[PDB]
There are 2 protein chains.
Amino acid sequence: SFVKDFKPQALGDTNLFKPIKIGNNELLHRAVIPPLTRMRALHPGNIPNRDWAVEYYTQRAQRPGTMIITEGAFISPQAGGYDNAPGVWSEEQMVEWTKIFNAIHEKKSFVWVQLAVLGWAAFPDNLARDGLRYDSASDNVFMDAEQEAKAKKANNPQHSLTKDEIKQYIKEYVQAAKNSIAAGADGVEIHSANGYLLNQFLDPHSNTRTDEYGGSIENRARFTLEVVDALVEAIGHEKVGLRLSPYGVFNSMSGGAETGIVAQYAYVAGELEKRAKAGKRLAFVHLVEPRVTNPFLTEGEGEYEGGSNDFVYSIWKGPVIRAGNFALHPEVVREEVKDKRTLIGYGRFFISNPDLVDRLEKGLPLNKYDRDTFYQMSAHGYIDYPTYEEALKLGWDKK
Amino acid sequence: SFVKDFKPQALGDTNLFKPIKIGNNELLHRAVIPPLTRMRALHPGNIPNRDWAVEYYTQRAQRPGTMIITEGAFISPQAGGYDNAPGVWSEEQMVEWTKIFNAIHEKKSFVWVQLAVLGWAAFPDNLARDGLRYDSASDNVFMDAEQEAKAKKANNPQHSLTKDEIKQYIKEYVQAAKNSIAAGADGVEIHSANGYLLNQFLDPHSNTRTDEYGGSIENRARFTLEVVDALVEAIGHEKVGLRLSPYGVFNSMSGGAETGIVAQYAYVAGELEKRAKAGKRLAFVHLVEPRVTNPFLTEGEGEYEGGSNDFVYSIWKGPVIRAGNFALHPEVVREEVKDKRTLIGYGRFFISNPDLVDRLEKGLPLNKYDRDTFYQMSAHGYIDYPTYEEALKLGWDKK
Ligand SMILES: Cc1cc2nc3c(=O)[nH]c(=O)nc-3n(C[C@H](O)[C@H](O)[C@H](O)COP(=O)(O)O)c2cc1C
Ligand SMILES: Cc1cc2nc3c(=O)[nH]c(=O)nc-3n(C[C@H](O)[C@H](O)[C@H](O)COP(=O)(O)O)c2cc1C
Ligand SMILES: C=C(C)c1ccc(C)c(O)c1
Ligand SMILES: C=C(C)c1ccc(C)c(O)c1
Ligand SMILES: [Cl-]
Ligand SMILES: [Cl-]
Ligand SMILES: [Cl-]
Ligand SMILES: [Cl-]
Ligand SMILES: [Mg+2]
Ligand SMILES: [Mg+2]
Ligand SMILES: [Mg+2]
Ligand SMILES: [Mg+2]
Ligand code: NA
Ligand code: NA
Ligand code: NA
Ligand code: NA
Ligand code: NA
Ligand code: NA
Ligand code: NA
Ligand code: NA
Ligand code: NA
Ligand code: NA
């Protein structure tokens, strides 16, 4: 069915429908698919779904010139810990990714691989089964009681990374980025948001380190910036973006309750702009809005009203993708895209509307999403959401 | 004469004319007199002007319930270096300040002493004459060539403060604050703006130190925050505000060209909010806007468009005074004061309009200022600017 109470607005008369170049890619509009984990990858080996993933991405690439950021993809076994999320370290994975990237390109769209590392959000028992550590910035603060208890039961207590282990992750980011580009991706997004490993280093709640990787703004940002620099060196700044969620609380991040949080993220933005002014400007910065501090709460819930991401624009002068509860709020998008370097990521409603871009241009009803199939080993709720035309044929204009 | 091309707007229907409490003071409107050095203090001894200063402040206190921040006042001889700016360290100075504070209070207005320390902006020859150092954060970067050369000619090369000398300044801030309160002031403003000593520590251009007072965001902010904490302890948070100019370039500060500048100031704001949440909220934060990066350039010049101070509001949750080119821009004020904790400082046009507040409420023409008498040892251009009524009697409605 269509979302019942929604009053759509046609956005074709806004900058959402003006072309923009991101990295090497000439986008034809500014509605971006943000990274969306869907848990269709198969075990063993974290293999992108051999039956459905091509079709899923093909559907969502249908509007020419769309920027797609993939679901988070683990850079190595040690970076993972969910059996049904894909990786980008093995030949068998890249065989499937190549098919996905080809299909998106055949639709005249673009694809950026999000490089993911879980840290304390991983399942310690899966990691123990596979002979892997349970990693984070620190060893004396935990995501929650259940995770801490699972780690102890698995004889896999949370481990504070050594400097050498940080260097090994960086080597894996580099190789994962190389693999992604070689398989045909247009670029990569470094996931430093949503309370995963890099964010665990950025945040003073999760990072109690007293070495050069914690204990100050510069030190907490060090790992993220080392990954940035390593990937810029390996594959070029034009093929690299960075995702941040300054006000996020998901995965036990601090959000606005931490009075130093804006300074922490302003420092990162400044360091990116410094690199840009020195000739190495990242393709984009992707921000999760305080509109959505936890993406598993219904739209309108978990909204933080005490802060804005606008500060980033005073600092970083390149493209900015903003995501969080924009599908239901065309009135907000209309204002945000008056800024000529702003793109809008649409997450949950791209799950349910493969033709979302047409719907945004034309002010059409939106298909309701089914949260129960966000993570599910099924084609259902993955590749069977209808286009607007198909929904009309199903009678949804009368459901 | 009145400013020729100005189209006034009545602001009486805005929050500029709603009461607000700042520290202990019940303001009746939100038009603030920011600190304005006028150079009428007499030498020797940096004595507030015995002939005219009472009248100057009395005139500008005339609208009941006005917050006045004094001209910068040196906390000690070593903090000074301009012969005609006043101090707040001696009995002879405080005799005159007491008369000024009494007069402002008789007009049912309020007065906050700005505590000033010059650092590298001081004249090294005046300091040498008086047996004093020429101080800054560092000893290897200078305000400009002329200052460096004057220092060398005076056998008074710029001196990087030792930790003990920083502690001695802090002792002087404390005593100056105590003196101010004992003489009747309502509070003090710590001057950490406009490229004076504390700002020389905040800014990475002027602060090349490698000890705990430089080399990182936290370290560069240390002196400012130590002064904050010392004054909060001595006289109470309700009697202390802080002035900052994130985007200022006056006195060779970095402004927006420094990509880390927003992070530097966001850190300070965060540390203030941390103290506030722990029970010690400063009375206000006073920001100079990027509208005016140098207050000795005509309105509209030196405007930085690449940054906003709005980030501060995501961090600090108390009152904010904003200053910079607002008199000529009632349309901008009308928007800014929709925020219910925003006050507006009017500097240059308070020099020329003793009854500025009435003029703002009622949308009246503004007296043109005479920059030549901003700094002058004269009553002329100090206490002889007319009220609106007096200007009409002089025929200015036809000049
Ligand atoms: C099912 C689901 C999976 C997600 N997976 C990821 C992910 O892999 N990487 C990521 O950075 N964000 C992920 N997110 C967050 C989204 O990219 C997005 O920031 C968030 O859903 C808010 O945007 P929206 O309101 O348009 O959905 C996910 C969100 C959902 C609901
Ligand atoms: C003559 C003059 C003297 C000033 N003296 C001081 C001072 O003592 N302390 C201070 O913090 N700012 C000082 N300022 C800066 C003003 O407080 C204010 O921030 C600036 O003039 C911008 O506001 P305006 O456009 O309303 O004048 C001075 C400005 C002028 C023009
Ligand atoms: C990479 C993974 C598995 C993932 C899952 C959910 C979210 C919100 C996310 O940011 C990342
Ligand atoms: C305290 C002094 C003498 C002073 C003079 C000018 C400006 C802009 C200022 O901030 C301070
Ligand atoms: Cl619905
Ligand atoms: Cl799992
Ligand atoms: Cl004029
Ligand atoms: Cl002088
Ligand atoms: Mg241990
Ligand atoms: Mg169902
Ligand atoms: Mg020396
Ligand atoms: Mg003259
Ligand atoms: Na419409
Ligand atoms: Na199938
Ligand atoms: Na802005
Ligand atoms: Na789950
Ligand atoms: Na269905
Ligand atoms: Na009017
Ligand atoms: Na006289
Ligand atoms: Na705001
Ligand atoms: Na002068
Ligand atoms: Na005159």
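Here chain B follows Swiss-Prot for its numbers: 2-400, in order, are the residues you see.
Cβ coordinates come from backbone N, Cα and C, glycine included.
Other C-beta atoms found within 10 angstroms of the C-beta of B:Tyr197 (mutagenesis position) number 24, with every protein chain shown included. Summarising the annotation, Swiss-Prot assigns active site, proton donor to B:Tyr197.
For B:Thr38 (FMN binding site), the same-chain residues 6+ apart in sequence whose C-beta sits under 8 angstroms from its C-beta are B:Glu72, B:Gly73, B:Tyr83, B:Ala86, B:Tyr376. The feature FMN binding site is assigned by Swiss-Prot to B:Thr38, B:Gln115, B:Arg244, B:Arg349.
The substrate binding site feature in Swiss-Prot is assigned to B:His192, B:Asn195, B:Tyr376; the stated evidence is experimental evidence. Around B:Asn195 (substrate binding site), the same-chain residues at least 6 positions away in sequence with a Cβ under 8 Å from its Cβ are B:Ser246, B:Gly249, B:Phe251, B:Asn252, B:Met254, B:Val289, B:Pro296.
The Cβ of B:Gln115 (mutagenesis position) lies under 8 Å from the Cβ of B:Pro36, B:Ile70, B:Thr71, B:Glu72, B:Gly73, B:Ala74, B:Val189, B:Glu190, B:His192, B:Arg244, each on the same chain and at least six residues away in sequence. In the three-state DSSP reading, B:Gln115 (mutagenesis position) counts as strand. Here the residue is the original one, but Swiss-Prot notes a mutagenesis experiment at this spot, B:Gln115 to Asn: Strong reduction of substrate binding.
Taken residue by residue with DSSP, B:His192 (mutagenesis position) is part of a strand. Every protein chain considered, the tally of other Cβ atoms within 10 Å of the Cβ of B:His192 (mutagenesis position) stands at 26. B:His192 to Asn appears in Swiss-Prot as a mutagenesis experiment; the accompanying note says: Strong reduction of substrate binding. Reduced oxidation of NADPH.
Under its mutagenesis annotations, Swiss-Prot gives B:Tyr197 to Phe the following note: Reduces oxidative half-reaction with 2-cyclohexenone 6-fold. Reduced to three states, the DSSP call for B:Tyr197 (mutagenesis position) is coil.
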Rounded distance in angstrom between the Cα atoms of B:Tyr197 (mutagenesis position) and B:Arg349 (FMN binding site): 20
Number of Cβ atoms other than its own within 10 Å, given for B:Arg244 (FMN binding site): 28
Around the Cβ of B:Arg349 (FMN binding site), the count of other Cβ atoms that are within 10 Å: 21
Protein Cβ atoms within 10 Å of B:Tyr376 (substrate binding site), excluding its own: 16
Listed recorded positions with Cβ under 6 Å from ligand 2, out of B:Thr38, B:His192, B:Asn195, B:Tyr197, B:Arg349: B:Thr38, B:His192, B:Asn195, B:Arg349
Local backbone state of B:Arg349 (FMN binding site), from DSSP in three classes: helix
